[PDB]
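Everything below concerns the one structure shown next.
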Amino acid sequence: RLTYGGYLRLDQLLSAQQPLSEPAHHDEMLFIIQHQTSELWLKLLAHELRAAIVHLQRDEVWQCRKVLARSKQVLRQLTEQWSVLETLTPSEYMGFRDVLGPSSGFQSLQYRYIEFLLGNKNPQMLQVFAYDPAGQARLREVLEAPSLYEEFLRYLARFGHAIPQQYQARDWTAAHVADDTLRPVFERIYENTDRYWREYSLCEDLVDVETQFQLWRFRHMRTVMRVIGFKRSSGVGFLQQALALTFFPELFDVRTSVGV
Amino acid sequence: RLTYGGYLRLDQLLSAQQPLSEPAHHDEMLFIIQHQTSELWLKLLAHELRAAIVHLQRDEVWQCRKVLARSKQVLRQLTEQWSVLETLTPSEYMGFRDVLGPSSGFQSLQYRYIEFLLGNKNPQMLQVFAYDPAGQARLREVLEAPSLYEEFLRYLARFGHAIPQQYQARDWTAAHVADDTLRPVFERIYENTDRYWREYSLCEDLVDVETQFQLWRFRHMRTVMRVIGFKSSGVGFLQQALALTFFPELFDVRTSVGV
Amino acid sequence: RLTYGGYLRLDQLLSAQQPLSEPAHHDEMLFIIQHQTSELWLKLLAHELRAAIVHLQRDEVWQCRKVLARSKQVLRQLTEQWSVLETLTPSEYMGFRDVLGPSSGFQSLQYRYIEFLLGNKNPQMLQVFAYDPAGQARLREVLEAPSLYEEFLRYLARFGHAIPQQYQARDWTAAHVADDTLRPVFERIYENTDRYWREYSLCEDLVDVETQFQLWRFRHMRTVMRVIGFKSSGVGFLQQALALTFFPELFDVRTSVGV
Amino acid sequence: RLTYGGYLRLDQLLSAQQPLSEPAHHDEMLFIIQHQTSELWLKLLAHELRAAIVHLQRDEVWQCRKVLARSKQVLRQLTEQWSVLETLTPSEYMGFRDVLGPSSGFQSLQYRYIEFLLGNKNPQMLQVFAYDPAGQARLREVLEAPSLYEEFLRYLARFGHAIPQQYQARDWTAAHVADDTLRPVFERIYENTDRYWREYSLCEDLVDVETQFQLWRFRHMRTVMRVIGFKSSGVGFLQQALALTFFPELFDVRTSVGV
Ligand code: HEM
Ligand code: HEM
Ligand code: HEM
Ligand code: HEM
């Protein structure tokens, strides 16, 4: 409706916090809200990222950089957000730890969407979303479509850059594989910025998104460490496995031969 | 339930974003989600603040700093958050501005709840939320009850500090009035830190909260200026809100300490 | 040289901290370092800002946003920096306050420089730096040359924008004055972003710079309120500076855009 | 002295920046200023840290937390600051990379002091600082002394906590070794916060210092990846630094508490 609380639908949003602790624990609210605010930022992040792909498809560089600039800010919020949770100590967590289901952020569809959209494709990850065919659908679509990185590659191909013909038609279902034959394409760009400034721009943006995304990944792991700790794989050690993953290897590799 | 989505009620949460732009505008999502995350934090902030009042009533200091510590982290998110909204250019806002009603954050009951709870009480303000009598009642409660700051002077009083006897009971509905007799009480606290380290810790926690709150107030204002411009109420109203103060005595002593 | 400490000349830098408190005060290290770190960023800020103007003179757009982008990060550090100083309680400050002279950051050449570079000129300032003819000379250089904003207006003038002829040559030593005739120029750009995407990006970069600056300005004022106090000049001077603006036209158009 | 630039010694501080690129590369100023500001906070960090150790020795809890609170903010700035250096692309670095020397932060005497101070003791590290007997002597002093953590464990021993007698006296020159007998000491502190609130507070302050320091450690590595890429030593060396832990017992107890 026309009301502030009506437009934002606050009665719906503000009644979604249901602590399931009979006695009612003080620190459960934070646990819930810290999860919901993230889910909200992820939604927006997905909305802006999808626009990054369309803009690239359309050779609209200034538009894409814009949406990417917002994504970074959103991603940064996701990251910065862990600071509040860092206040949840083991003595507090202990109070409502039990009444928690076996669930985990691994079931985060939106998160998965992001991961897929950025290039970390994984077919076997479709079954974990069977309960909801609609969402599984939205996930399969992005899974079959080239990633942000791939659309960025097909973009460079449309403007003289020696992009391996394979990036014209392939099974996008399979996650991108580090392609060494992509190093010279990025050496040219990094050695002639004044000329390839557009591409240059998107490159650093891409590096920004991946980097900021790793910060989130890391801050995420550290928080878990101080809450439930390690125990050394699927768990705290697993979150350490994701840190090794990269969205745009080629981009980082070139850093080792650029200007040699 | 046991679901990740079921425990967080994501279907109910992720279906609250309802863009009213008939043609459907890209940047309108940011408008909504930006408001919603803030509200979710405002709700947590209240949760914590309320406990800050119960611990003070119980003389539970270390427990009180803990919640205020969290409150500060949250208040810091709220402030930092604007950075993402500062990316909403006037060109964009121009595309869904019209569909928006005359309503503004002035209707944020939760916000108003934080305002009163911190001391900035305003009786003739509970009218705007006449629509929701249930929430109105919850608002009138914190209004008629001692503020976070007032329940702090009570704490000082129980431990032998020269706190005016008027604080033991009065019209809580009326905002706090700068008290000159409070100056000597805090000058003492700050000159004998080791002796009054507890009251000295709580004092700075209060100065932090207010400062942070003012940061949010300022950032909010600046974001508005870069979206709808300045040039009465409107963005000018926000300007006045910055002159407000929660714990005047706390800031005043700063100029008398050790003089 | 080629050593770590030798390249960075750490011996010289690391010996620039000289607390003058005879009895020696623990918190005098923070007060000294809080300033020196900021003065180091300011230097970078000036180094990057001077390159922004040059790049703007040569129509080198992407380069300009590149240096400005860094300039925004630096400003963001300078701003977030106040956090560590907010931990300077009146009780601690009170201990080494007396050993400090009447001086103030008002004597910061780098700060004034930046202030001049952005357009906030003020000839009556060169006088406070009469002790340094070499540095003062630097101020005059930026005090007589077109400001960042002005160099941006001339930029627009070379690409067919109704930029008033009075900007091709004038007394740059005089602080810029709001011009209603610039309103239509920025409405066109803001209502046709695709077309004017370059000018559009540069406008938001400037709006970002001024905004981050205000935050730095504001945070500065608040930290002072909590250390010293509210005594126009003094703390009232810090409050007044907030009223200032580097690119008014840029913030005014926000009211008559897309209407 | 009484002058702003006098007291802060701005002529000394602002003349320590000497790029070695003959043609004078625009981006070398950042490279140099990025390090100097760090070394500035590091010097403060150590100052506050050393104050913590003493406080703990005298059983001055609220004083210890205070300095530790400032330490956190310094580390935070030291961590946040990586954003500005992230704006240096491989193209820019390339222009002055060649004239750079083989020196790395591994030569930072101050950083090392911090590392040792927190417990990461390393006898064979004194050698890399032999060129400076005055500084080496400073490191050897904090190397043979109990670290912040060790002094903390000595703190607990003074109040009924079952702390292994070995911490009463031993070779402090050797880095602390994970001890399973400490587990029950922290389980008792976390499962009885109302009783051991002081201990509880110091335990979380310590957990924050190490976490923030790990963040700084991680951003540092990430910024290195985008400047010089990845491809024992170098980048793979920064990856191992994250595997280190200052207070293992504090993190491992997280899995035994409440069970
Ligand atoms: C109380 C704080 C939290 C703790 C202790 C925690 C702990 C964990 C653990 C132990 C895992 C391991 C994966 C598995 O076995 O399923 C995990 C995964 C994950 N968590 Fe968290 N979590 C916390 C908060 C959050 C929040 C607020 C989000 C919001 C999105 C989140 C998102 C995720 C995601 C997406 C994964 C897996 C994705 C991947 O494979 O990279 N977690 N978490
Ligand atoms: C597109 C960005 C935004 C703009 C342009 C904006 C603008 C305004 C304006 C013009 C007012 C003045 C009151 C009136 O005449 O109705 C106002 C008040 C207010 N806004 Fe915002 N707003 C924005 C976002 C937000 C968000 C996300 C929140 C969430 C907390 C918020 C909370 C408030 C509050 C609480 C007040 C009134 C409080 C007081 O009485 O001091 N606003 N806003
Ligand atoms: C202990 C914390 C600080 C306090 C209490 C403080 C206080 C003040 C006060 C009272 C003024 C009024 C102006 C005057 O009469 O000269 C002022 C101005 C100023 N201070 Fe700070 N200051 C602090 C730290 C700093 C630092 C670290 C910088 C670093 C640049 C700084 C820079 C300035 C500048 C540039 C001005 C005046 C410029 C303008 O006119 O806008 N101050 N300060
Ligand atoms: C241009 C950005 C920077 C890059 C690419 C970079 C790169 C590196 C590399 C490759 C190493 C590994 C050791 C070696 O083989 O020499 C290293 C170590 C180190 N760097 Fe940086 N660095 C940068 C900036 C800084 C700054 C500003 C500081 C601040 C003091 C710093 C402090 C250190 C320290 C302390 C170590 C070693 C500590 C340990 O043993 O874990 N670096 N750096």
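The residues of chain A that appear here are 21-252, 257-284 by Swiss-Prot count, in order.
Recorded method for this deposit: X-ray crystallography, 2.7 Å.
Just so you know, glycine gets a Cβ as well, placed from its N, Cα and C.
As given in Swiss-Prot:
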{"type": "MUTAGEN", "residues": "A:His55 to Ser", "note": "Decrease in catalytic efficiency using L-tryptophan, 5-fluoro-D/L-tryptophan, 6-fluoro-D/L-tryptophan, 5-methyl-D/L-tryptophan and 6-methyl-D/L-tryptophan as substrate"}
{"type": "MUTAGEN", "residues": "A:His55 to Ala", "note": "Decrease in catalytic efficiency using L-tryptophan, 5-fluoro-D/L-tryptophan, 6-fluoro-D/L-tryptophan, 5-methyl-D/L-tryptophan and 6-methyl-D/L-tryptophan as substrate"}
{"type": "BINDING", "residues": "A:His240", "note": "heme binding site"}
Euclidean distance between Cα atoms of A:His55 (mutagenesis position) and the residue listed as 'heme binding site', Å: 12
Unmodelled segment of 4 residues: Cα separation of flanking A:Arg252 and A:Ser257 in Å: 9
Same-chain residues at least 6 apart in sequence whose Cβ lies under 8 Å from A:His55 (mutagenesis position): A:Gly125
Around the Cβ of A:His240 (heme binding site), the count of other Cβ atoms that are within 10 Å: 20
